[PDB]
6 protein chains.
Amino acid sequence: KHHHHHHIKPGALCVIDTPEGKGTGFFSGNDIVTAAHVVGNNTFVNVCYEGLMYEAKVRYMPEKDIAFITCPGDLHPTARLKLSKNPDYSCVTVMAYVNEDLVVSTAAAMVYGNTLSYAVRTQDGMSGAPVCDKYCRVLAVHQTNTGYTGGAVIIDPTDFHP
Amino acid sequence: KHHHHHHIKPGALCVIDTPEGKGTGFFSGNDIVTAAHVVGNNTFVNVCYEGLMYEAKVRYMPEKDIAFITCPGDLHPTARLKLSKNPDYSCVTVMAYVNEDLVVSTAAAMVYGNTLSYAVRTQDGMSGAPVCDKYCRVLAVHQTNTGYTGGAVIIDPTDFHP
Amino acid sequence: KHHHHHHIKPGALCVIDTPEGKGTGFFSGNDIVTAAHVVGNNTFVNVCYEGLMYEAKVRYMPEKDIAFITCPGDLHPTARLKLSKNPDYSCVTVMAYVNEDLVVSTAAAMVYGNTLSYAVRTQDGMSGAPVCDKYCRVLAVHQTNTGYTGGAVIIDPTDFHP
Amino acid sequence: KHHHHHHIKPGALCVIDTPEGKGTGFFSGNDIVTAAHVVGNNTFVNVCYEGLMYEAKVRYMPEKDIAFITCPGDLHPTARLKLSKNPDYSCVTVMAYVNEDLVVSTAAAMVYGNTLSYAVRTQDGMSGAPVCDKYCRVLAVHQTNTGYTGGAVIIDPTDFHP
Amino acid sequence: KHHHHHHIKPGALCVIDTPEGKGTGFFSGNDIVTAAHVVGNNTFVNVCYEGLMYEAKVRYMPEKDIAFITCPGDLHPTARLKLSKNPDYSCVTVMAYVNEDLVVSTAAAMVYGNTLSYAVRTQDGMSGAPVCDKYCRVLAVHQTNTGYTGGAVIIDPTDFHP
Amino acid sequence: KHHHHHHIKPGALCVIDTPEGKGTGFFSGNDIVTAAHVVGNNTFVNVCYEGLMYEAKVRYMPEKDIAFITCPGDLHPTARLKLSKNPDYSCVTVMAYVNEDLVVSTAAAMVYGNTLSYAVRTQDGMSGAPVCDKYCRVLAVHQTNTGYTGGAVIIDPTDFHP
Ligand SMILES: [Cl-]
Ligand SMILES: [Cl-]
Ligand SMILES: [Cl-]
Ligand SMILES: [Cl-]
Ligand SMILES: [Cl-]
Ligand SMILES: [Cl-]
Ligand SMILES: [Cl-]
Ligand SMILES: [Cl-]
Ligand SMILES: [Cl-]
Ligand SMILES: [Cl-]
Ligand SMILES: [Cl-]
Ligand SMILES: [Cl-]
Ligand SMILES: [Cl-]
Ligand SMILES: [Cl-]
Ligand SMILES: [Cl-]
Ligand SMILES: [Cl-]
Ligand SMILES: [Cl-]
Ligand SMILES: [Cl-]
Ligand SMILES: [Cl-]
Ligand SMILES: [Cl-]
Ligand SMILES: [Cl-]
Ligand SMILES: [Cl-]
Ligand SMILES: [Cl-]
Ligand SMILES: [Cl-]
Ligand SMILES: [Cl-]
Ligand SMILES: [Cl-]
Ligand SMILES: [Cl-]
Ligand SMILES: [Cl-]
């Protein structure tokens, strides 16, 4: 019994940089999406993609611990993540930049209310990482870890706009 | 600075099952390639792909610690890996099945003769895993680890046949 | 004049197996679609794809003689069929499994009410086969033949749910 | 057990027209390939593709019952067939124009020296039709049928030039 | 700074012919789109694509200076253009036929209301040419030139039907 | 009699920057190819791609007026150009950066020994631009324009190495 997942798109990832620290971001629609705490109170953030840094404006901060950043007009990503129409939360693919490295792993996952729990392969920083279904559609945004157990908040289309 | 690698193909992976345990294999040409110790003394091995188990026969065991298995005629993989023409060994993407999970990570790497060394994300079983360049072409086959340092044997087209 | 049709996807086909016999099914959305009489009054059916058998649960049986089956979670089809936006019923592509063989043919067609009619090269059972337009989008689900004339029930996005 | 074949390219087919009759041709490289008897002693043939007729010139008639026609400069086919690297002759996909209609079917096959034999769905002529492996690569050129048994001549890359 | 634009699709272009002259058309959905004045009062126009001429019937003439022609059933284009969801008008890619030849150029554009202004690379007939965003989605339909300054009418999904 | 060309890849273009001025470059294999005079006597040139400038080293200067630059290890282009196997010099596609803009055009071409002549759409510098066949494979490297007449030197696989 193995997790044979599909449409894994590491090119949909970027690195978010702020004075306070760094996180993982991901392209979806016209947005860059990340964890709220990566952005904090900042109105603008630095975005790193394929070795070039951009300045980007924070668009929307809902009540959920997610942040929406307007993708810079000159940043043309090779891949973007779509949301799931028929979400199966039973297994996931997690993609992240951890320090200098890409880290991708599959895991089985469990739901608690608005939250998802799953195993991760590093204890280092994964904040903002997209948690995708077996078909590569984003289900959730990685928030935190306790040891090798990860936790994410579920995202849905209604989160994008007030 | 981050390792933003390309043409990462987890669909080119399979699991090799023997009475001694399990390893990772990968599709290349008409073969399934793995580490010699994954095959052991089993002329016939089990191959698991997309949830279906196949019996497959070892084709060739060169001097290098690598094994070539004939891909079953009814096994139609969605992806295969090609070897590099102009190999850059400075950085790598390693893709493996670790227990039930896909684990993919990038790393800086170093060459010591026929051996490639690189940081790994698990101490667990990565035997047979393809070690690819930044463009997703196979450079080497993962053999062993000492802690979080992995070691692989470099592969070239002349290794495929006697 | 020849029917030069496009986007023909045999990977979107599977075989449905019941105690009463076999038929063709096709992947569309998160469903496997077939003719109602292939399923009958069975609540569960067997689905065969790329050499693996799965048990699958019948989801929905509308007034039309079409059956919707929930695609098993572990079955990841390489292709799915989409419905036509602006249907041209003047000609078709029919794809089916007949015993061990894939069979694809084009034909002139005529629509009348909810039935689509077209010549079939063979009198073999094609129950549940997708009947596609010239661009590979599904127009109808093949029902029966009399004897060299096929009959299919036209399919609509509203047919998927009550 | 079913023949679940891949990379089936009906857009790689055309129709060859002569005073003596019509046949199937297929694009490979810069050529259109057909059976030697579809061309006969003609130096120029008519080629029909996507509704447009072209005049084309016969390039090469080797000893094998196969004919090579230079593809007209203004005919830009949407698909071409490649030859097999590691040819499996045990099963096939046959693609043909039969009158106005595309006909595609799979079958088990067997080699007899230079000849490949296989079941055909129709007793209608399919002269010049490509006989492909399970991966859509061309193995042979259909020559004749006797009842429901088709016969083809195996093709080499060496057959393309003297 | 350079305009590095994407998804440029010349196969989505055709040439429209009337007794009064010629213009550029483009495929979108089931239609061919062009400038209203290319069509004029004609109910049928001639369409040229990949070397074959077709007769095509004008479908709908909205208040905007845009013409919608029903794509001939036997005309199967290799590419079609989609409209943008969140249109960025700041830079464009213009694709047209000028006499026998394809001409593609980028420009910065100004929005204004229902009209779009940009630099063009020729003073010749570009009437009906698609004006695309940096991602190859149609924003507008080219109308006229005053020197090397082009003007276009913005296209909207609601323009397709009354 | 329009030119309907294919596989146009503007993503395979870059800009070469030197103290003496600028040119167009194109990705092929592991190289960036341009006109010899773009590079001149420089050992290192600057390369601009998707908004990021890199330093690159000149690999090889053959007797032909063509220059080979090693692609920077951190520059990962989205497209590369291949050479043609059966070169048709009758017509071409020329792709270039002209100041800030991308310019793409087709034209009939004229052969004089190892050189090619064709119409171009600008009088501004295009030095180093790829001259492609109707299928988007590179035939020649653009050298200079005199007025709206472009001149290029034909390239073959042996030019890449001494
Ligand atoms: Cl498995
Ligand atoms: Cl899975
Ligand atoms: Cl950063
Ligand atoms: Cl699951
Ligand atoms: Cl970075
Ligand atoms: Cl990198
Ligand atoms: Cl297993
Ligand atoms: Cl590196
Ligand atoms: Cl025809
Ligand atoms: Cl047709
Ligand atoms: Cl398919
Ligand atoms: Cl079955
Ligand atoms: Cl029709
Ligand atoms: Cl089966
Ligand atoms: Cl098979
Ligand atoms: Cl095709
Ligand atoms: Cl014909
Ligand atoms: Cl077989
Ligand atoms: Cl630039
Ligand atoms: Cl841009
Ligand atoms: Cl195109
Ligand atoms: Cl014309
Ligand atoms: Cl812009
Ligand atoms: Cl034309
Ligand atoms: Cl042409
Ligand atoms: Cl491109
Ligand atoms: Cl620059
Ligand atoms: Cl030409």
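Sequential numbering from 1, following the chain as shown.
Per the header: X-ray crystallography, 2.0 Å.
Note: Cβ is positioned from N, Cα and C throughout, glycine not excepted.
Around A:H37 (active site, charge relay system), the same-chain residues six or more apart in sequence whose CB sits under 8 Å from its CB are A:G23, A:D65, A:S127, A:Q143, listed in sequence order. Residues annotated as active site, charge relay system in Swiss-Prot: A:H37 (among others).
Swiss-Prot lists A:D65 (among others) with the feature active site, charge relay system, giving experimental evidence as the kind of evidence. For A:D65 (active site, charge relay system), other Cβ atoms within 10 Å of its Cβ number 17.
The active site, charge relay system annotation in Swiss-Prot covers A:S127 (among others).
Under mutagenesis, Swiss-Prot gives A:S127 to A (Swiss-Prot position 551) with this note: Complete loss of protease enzymatic activity. According to its DSSP assignment, A:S127 (mutagenesis position) is coil. Around A:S127 (mutagenesis position), taking its Cβ as the centre, 22 other Cβ atoms fall within 10 Å, counting all chains.
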